[PDB]
Number of protein chains: 2
Amino acid sequence: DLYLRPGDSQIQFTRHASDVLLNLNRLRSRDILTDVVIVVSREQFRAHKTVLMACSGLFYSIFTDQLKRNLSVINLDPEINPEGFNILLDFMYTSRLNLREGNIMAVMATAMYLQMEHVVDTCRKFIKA
Amino acid sequence: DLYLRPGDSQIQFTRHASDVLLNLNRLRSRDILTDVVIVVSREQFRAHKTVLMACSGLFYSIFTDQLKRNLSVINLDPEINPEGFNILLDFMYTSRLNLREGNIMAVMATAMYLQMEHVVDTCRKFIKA
Ligand SMILES: [Cl-]
Ligand SMILES: [Cl-]
């Protein structure tokens, strides 16, 4: 629960990061302080820009551009499949990835588009088996 | 790095939550998408409202009030010590708590005011020894 480590006098909390993400997912479930809608083939997904930027290289690049920083709606490539995006948005807020035989190619394609390198790497590992 | 668990078919990522928090702290360091300033005895601290709400019962209560939701400046009780607040803001974004003999009473008092129950519990454990 707590531990100490070398070269650093601070107390380390093992559960804090998971608790923060859990509470951020609760905010999303309740639509509290969400500040962007992502549009994927007419499907709409509400989210927190900071969480998107902390998980996706695409969204990091988008919202660090001064012109795009304050946009409230982001339209993605119409070829992106909404189910794949939904799975990856859930992953962002949960650390849990719904990979199945029937969606892994779409999830991998969407994670490459979003620049989510650890999801892509994981997809390639499962494909190889 | 990855694991499976019962009652849930999804892949579990062990490092994701810590990576999200690390990237959120990077956004804070760069002042990217910060949306509130907390004022503590004339000292000013920039932060992300969603992270404050995910860590502090006080900030959760504040920003779920419709009148206070869009405030850009929050003034805290003038008796709160800025060093204690700084230590707890760092903890929110890092899972690391700078507890010392010389600050533990102030940090505990500030964590009670912010309603950060796991920090308070930890302070009481260290005090008892
Ligand atoms: Cl990733
Ligand atoms: Cl806490």
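Counting begins at 1 with the first residue displayed.
Positions of Cβ are set from backbone N, Cα and C atoms, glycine also.
In the three-state DSSP assignment, the secondary structure recorded for B:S61 (mutagenesis position) is helix. Counting only same-chain residues six or more apart in sequence, the Cβ atoms lying under 8 angstroms from the Cβ of B:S61 (mutagenesis position) belong to B:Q115. Record note (Swiss-Prot), mutagenesis B:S61 to A (Swiss-Prot position 59): Abolished ubiquitination by the SCF(FBXL17) complex. The unchanged residue is displayed.
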